[PDB]
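Visitor: Take this structure first; my questions come after.
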Amino acid sequence: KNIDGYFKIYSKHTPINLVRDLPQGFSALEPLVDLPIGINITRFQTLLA
Amino acid sequence: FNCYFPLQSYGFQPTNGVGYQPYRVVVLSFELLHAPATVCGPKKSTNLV
């Protein structure tokens, strides 16, 4: 997300045994980094390998 | 004739007068833009009670 020119990230990593779709459970994400960038972001792209 | 090379070299020798002695100048340009502020002065952090 980007709010008031401050881009924020919330990261959570937990192991799960999954096949397709998603598991059923509750999760609370935690801060990762704060990036006072302040640029307009209208779109994004996922980079793969 | 009527054609010259604009760049000229500064004569530098230790025997030159103090007035013409080379001086290294560092010019700091302070500009406040619409972007957020980062660089700030030092801190204090006095004793705790």
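Chain B is numbered as in Swiss-Prot; shown residues: 486-534, in order.
Any Cβ shown, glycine's included, is placed from N, Cα and C.
According to Swiss-Prot:
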- B:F486 to P: In strain: Omicron/XBB.1.5, Omicron/EG.5.1 (VARIANT)
- B:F490 to L: Increased resistance to neutralizing antibodies and human covalescent sera neutralization (MUTAGEN)
- B:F490 to S: In strain: Lambda/C.37, Omicron/BQ.1.1, Omicron/XBB.1.5, Omicron/EG.5.1 (VARIANT)
- B:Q493 to R: In strain: Omicron/BA.1, Omicron/BA.2, Omicron/BA.2.12.1 (VARIANT)
- B:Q493 to Y: Reduced host ACE2-binding affinity in vitro (MUTAGEN)
- B:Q493 to N: Reduced host ACE2-binding affinity in vitro (MUTAGEN)
- B:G496 to S: In strain: Omicron/BA.1 (VARIANT)
- B:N501 to T: Reduced host ACE2-binding affinity in vitro (MUTAGEN)
- B:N501 to Y: In strain: Alpha/B.1.1.7, Beta/B.1.351, Gamma/P.1, Theta/P.3, Mu/B.1.621, 19B/501Y, Omicron/BA.1, Omicron/BA.2, Omicron/BA.2.12.1, Omicron/BA.2.75, Omicron/BA.4, Omicron/BA.5, Omicron/BQ.1.1, Omicron/XBB.1.5, Omicron/EG.5.1; May enhance affinity to human ACE2 receptor (VARIANT)
- B:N501 to T: In strain: 19B/501T (VARIANT)
- B:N501 to Y: Increased binding affinity to human ACE2 (MUTAGEN)
- B:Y505 to H: In strain: Omicron/BA.1, Omicron/BA.2, Omicron/BA.2.12.1, Omicron/BA.2.75, Omicron/BA.4, Omicron/BA.5, Omicron/BQ.1.1, Omicron/XBB.1.5, Omicron/EG.5.1 (VARIANT)
- B:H519 to P: Increased resistance to human covalescent sera neutralization (MUTAGEN)
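Could you tell me the structural context for the features on the list?
Guide: All protein chains shown were included, and the count of other CB atoms within 10 Å of the CB of B:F486 (variant position) stands at 3.
Sequence-distant neighbours of B:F490 (mutagenesis position) (same chain, six or more apart, CB under 8 Å from its CB) are absent.
Cβ-based neighbour count (10 Å, all protein chains) for B:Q493 (variant position) stands at 7. In the three-state DSSP scheme, B:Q493 (variant position) is classed as coil.
Around B:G496 (variant position), the same-chain residues six or more apart in sequence whose CB sits under 8 Å from its CB are B:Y505, listed in sequence order.
Other Cβ atoms within 10 Å of the Cβ of B:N501 (mutagenesis position) number 12 in total over all chains.
In the three-state DSSP scheme, B:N501 (mutagenesis position) is classed as coil.
Following the DSSP three-state reduction, the secondary structure of B:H519 (mutagenesis position) is coil.
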Visitor: What is the total of other Cβ atoms whose distance to the Cβ of B:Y505 (variant position) is within 10 Å?
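Guide: A count of 11.
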Visitor: I'd like the number of other C-beta atoms within 10 A of the C-beta of B:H519 (mutagenesis position), please.
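Guide: Counting Cβ neighbours of B:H519 (mutagenesis position) within 10 Å gives 6.
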Visitor: Say you check the Cα of B:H519 (mutagenesis position) against those of the recorded positions B:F486, B:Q493, B:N501; which is nearest?
Guide: B:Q493
